[PDB]
Each structure stands twice: as C-alpha cells, then as structure tokens.
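Report on the following structure.
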Amino acid sequence: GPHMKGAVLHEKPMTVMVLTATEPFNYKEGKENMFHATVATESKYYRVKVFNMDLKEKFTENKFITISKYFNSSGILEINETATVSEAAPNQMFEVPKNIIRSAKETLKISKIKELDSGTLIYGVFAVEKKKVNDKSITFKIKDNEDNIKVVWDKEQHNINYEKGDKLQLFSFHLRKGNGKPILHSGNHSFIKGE
Amino acid sequence: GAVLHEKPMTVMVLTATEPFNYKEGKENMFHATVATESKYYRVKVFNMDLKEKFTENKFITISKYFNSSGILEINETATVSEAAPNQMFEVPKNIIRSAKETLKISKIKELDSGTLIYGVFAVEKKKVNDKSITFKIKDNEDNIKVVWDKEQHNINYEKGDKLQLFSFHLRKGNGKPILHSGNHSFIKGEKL
DNA sequence: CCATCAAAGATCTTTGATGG
DNA sequence: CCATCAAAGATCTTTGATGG
C-alpha cells in the first residue's frame, strides 16, 4: 500500500504545475530514494511526497504534469510506483493565482505552528539560534520574530548538509505538543537542509 | 565541613566491610560501624593499614580523626591503637540494635537532600541501563529507587534478594526521592 | 495484532549552589 | 577556583493510544 498509512487512493486524473522539488534522498535504509515537491492547481497548492525516482525529470519547476492513482493523506499527496504521471497537454495548462504561489512558499509563524494539532506535518524555512549534536539525535533551536521551538532529528546524521549560520529548511516534520512543551520531530519522510 | 577531633575516643568495632575501590587512582577504603557506651557511629576508613584493627568486638582508641556530620572518617593522619582494658566497657544492647537497624523508607524520604543513607532493604525490581543500574527497594510501608552510576559492572541481586547500602545520597529533586550512589557508596547483598 | 508515533516518563548531561 | 553533588535541563527510552 501507500507509504503514508490511511492515505486514500485517488484514481481521477489531476493536472498540476510543479512549483519546487528537492533533490532525492534516502529516507529509510534499504529503500529507494524519495523527494519532496510542491505543486499547484488554479485553486490550491499541495505538498507532495514522491517515491518513484523515474519521475525526477517530470518534477521540473514550472512544468505541468497530470497525476492519477496518487494517494491523499490529510492533504499531503503521495506519488508512488502505482501512480500514472504524464506531461500535461498545452490545453490543460493554466495560471496559478499569486496568492496561491505566495502561500505555497510561505513559512508559518512559530507561535501559529504551536496551535496546530499534534502529528501535523510542518514545512518551512527558519532562523537557527543553536545547533546541538548528540549521539542519538541532532537538535536545533529555531526562531522567528516572536517565538522559538526545538527541532529534533533522531535519524541518520551523516548526510545532513547544514553549515554554520545557514537558515534551516524543514520538510515533513511532525508537531508534538507533548503537554505544553511542543517540539518538531523527524518522522519517516522528514528532510532537513541548510539554506 | 568536617570537624577534626584530636582527643582520643575508645570504641568497640561492631561491623566492617572488606576494602573496595571507591575512586580510580585512590587507595581502597572500607566502611565500619563502632560504638561507645552511649552512641554508635558509622565510620569510613581510608588507611588500609588499619584493616586488622577493625575486627568484630575489638576495642580501639581513635585520635586525630574527622567527624563529618556524624560520620567518622579515618585517614592516614589518624592514630588508631588497641584500647587499654581500663578504657573498655559494655555497649548496651539497645545501642547495638540501633546500629543494625534500618530506617523505614517513609522516614528516609522526609530527610534533607544530601543526607547519607545506610541500610538493608528488600529488592522489588532491578533495571540495567546503558550507564546505570537502578533498583526498586521496599519495606512494609513504602518503596524507593536506588541509582548506581559508578562502575557499570554486574550487581548480581534481583527481586527477592536483600540489598545492603552504605553511604548512599538522598536526592529529592522533582518531588521524586531517590537514593543515589556517591563518592563512598558501596553495595553488599544477600542472594535470596 | 503488529506498526506507528506521540505522550509520558526515565536516564543522562549540564548548570549552579556551596565550601574549603 | 577545584571539588562536591543535587537540581535543572536535555536527551533517550518506554508506554499507550490508534489504525491498517
């Protein structure tokens, strides 16, 4: 089945414009690489997790593609081996509204992130106040104008590309509210990179 | 701070442990318990030349020793002699019994953080961690966690056994009282 | 009934208070 | 201005709730 549990299959074809995509990366040892992308329709942007590396080229910025038999997990799309992805016909193309492009690249305030439900996937670019390397984890204190929060990565550390002073790019991190002590924690598909 | 007592005191030796390594690069130490006519004292001995002197029921006269909040500490600068008969005496039965008794855990929990704790307790559970070994000990009223993080070698006691503790430190932090190993801590046990 | 992953809690490391 | 050492704080593990 889908890499995201509970994800629902959508057979109906949908045409999107690719806004951005990450390099592929190893998310789990012994498994094929994945990448993250953001795509948009005339009315909505979607975060997308792509598990078929045949599709690297099709996820080029500003390209229009038609996707079918993809999975939807709480608004996050998953494209795996069973999906069909083709280049869109010129007649299937459209203009993405500016507000949608803007929202797709925006990062929520940390204070607002903290109000979301536990388990919500968090994406964004944040200033780093401190980085701490431990044996079983790397932690970051990230911050903005108004607030700060801890980011916890407990996965393989070798391939993280982050340099002192960089802003931190987060993809698919999980909000954990704990009990008034919230953090962002890596999960199965999380990706982290300096900007 | 510990108080130096230059004047001689004659005591009877009640019990003493075998010597053990308490700190890397240091001479061994042992624990003992001794008594006068009127009081018992727990004792820490750091001069191993004195081990034969600390045999059960022996009367010894101690001088230039330290009293550290009720615990006597005997190092190289102390003088320890065999007592003269005229300094010998009878240790009353209630003093000997008090020397051997263990505080209820419910009373231990009320003491100040940092108080040194000794006693014999039933073991309820043992857990081995990466860098510590912990035990749950109990009596008829209460239970408490013991933490050993000094050497990470096997402590071969488990549920049903009895654990004898020497100079463990009470920590109350977080409203969660524990007994924690410290500089001079030692564990003996009775296998089941 | 395993797998998941967040909440709860234990363990481990750092800080800070105290004294000599 | 070392040495202790317990609390605070951070990391790490265990537990418990959910869902295919």
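Chain B is numbered as in Swiss-Prot; shown residues: 54-245, in order.
Cβ atoms are placed via backbone N, Cα and C, with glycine included.
Sequence-distant contacts of B:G54 (mutagenesis position), defined by Cβ-Cβ distance under 8 angstroms and a gap of at least six in the same chain, do not exist. Here Swiss-Prot describes B:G54 to W as a published mutagenesis experiment; the accompanying note says: Strongly reduces affinity for DNA; when associated with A-48 and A-53.
Among the mutagenesis results in Swiss-Prot, B:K76 to A has the note: Strongly reduces affinity for DNA; when associated with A-79 and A-236. The residue drawn here is the original one. Mapped onto three states, the DSSP output places B:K76 (mutagenesis position) in coil.
DSSP assigns B:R150 (mutagenesis position) to a helix. The mutagenesis experiment B:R150 to E is recorded by Swiss-Prot, whose note states: Does not affect DNA-binding.
Cβ neighbour count for B:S166 (mutagenesis position) (all protein chains, 10 Å cutoff from its Cβ): 10. Following the DSSP three-state reduction, the secondary structure of B:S166 (mutagenesis position) is coil. B:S166 to A appears in Swiss-Prot as a published mutagenesis result, with the remark: Strongly reduces affinity for DNA; when associated with.
Swiss-Prot gives this note for the published mutagenesis B:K180 to E: Abolished DNA-binding. Mapped onto three states, the DSSP output places B:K180 (mutagenesis position) in strand. For B:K180 (mutagenesis position), applying a Cβ distance below 8 Å and a minimum sequence separation of six or more within one chain yields B:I186, B:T187, B:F188.
In sequence order, B:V200, B:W201, B:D202, B:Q205 make up the list of same-chain residues 6 or more apart from B:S185 (mutagenesis position) whose Cβ falls under 8 Å from its Cβ. For the published mutagenesis B:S185 to E, Swiss-Prot gives the following note: Abolished DNA-binding.
Among the mutagenesis entries in Swiss-Prot is B:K189 to A, noted as: Strongly reduces affinity for DNA; when associated with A-187 and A-198. DSSP gives B:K189 (mutagenesis position) a strand state. Residue density at B:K189 (mutagenesis position): 16 other Cβ atoms are found within 10 A of its Cβ, drawing on all protein chains shown.
Quoted from Swiss-Prot for the published mutagenesis B:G226 to W: Strongly reduces affinity for DNA; when associated with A-166; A-227 and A-229. Reduced to three states, the DSSP call for B:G226 (mutagenesis position) is helix. Shown in sequence order, B:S166 are the residues of the chain, 6+ apart in sequence, with a C-beta less than 8 angstroms from the C-beta of B:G226 (mutagenesis position).
Under its mutagenesis annotations, Swiss-Prot gives B:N227 to A the following note: Strongly reduces affinity for DNA; when associated with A-166; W-226 and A-229. Counting only residues at least six positions away in the same chain, no Cβ atom sits under 8 Å from the Cβ of B:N227 (mutagenesis position).
In sequence order, no residues are near B:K229 (mutagenesis position), counting only same-chain partners six or more apart with C-beta under 8 A. Under mutagenesis, Swiss-Prot gives B:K229 to A with this note: Strongly reduces affinity for DNA; when associated with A-166; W-226 and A-227.
Among the mutagenesis experiments that Swiss-Prot reports, B:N236 to A is described with the note: Does not affect DNA-binding. Strongly reduces affinity for DNA; when associated with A-76 and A-79. Sequence-distant contacts (6 or more apart, same chain, Cβ under 8 Å) of B:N236 (mutagenesis position) comprise B:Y75, B:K76.
The subset of mutagenesis positions B:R150, B:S166, B:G226, B:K229, B:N236 lying near chain A, with Cβ atoms under 8 Å apart, is empty.
B:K189 (mutagenesis position) and B:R150 (mutagenesis position) are 26 Å apart (CA-CA, integer value). Of all Cβ atoms in the shown protein chains, 11 besides its own fall within 10 Å of the Cβ of B:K76 (mutagenesis position).
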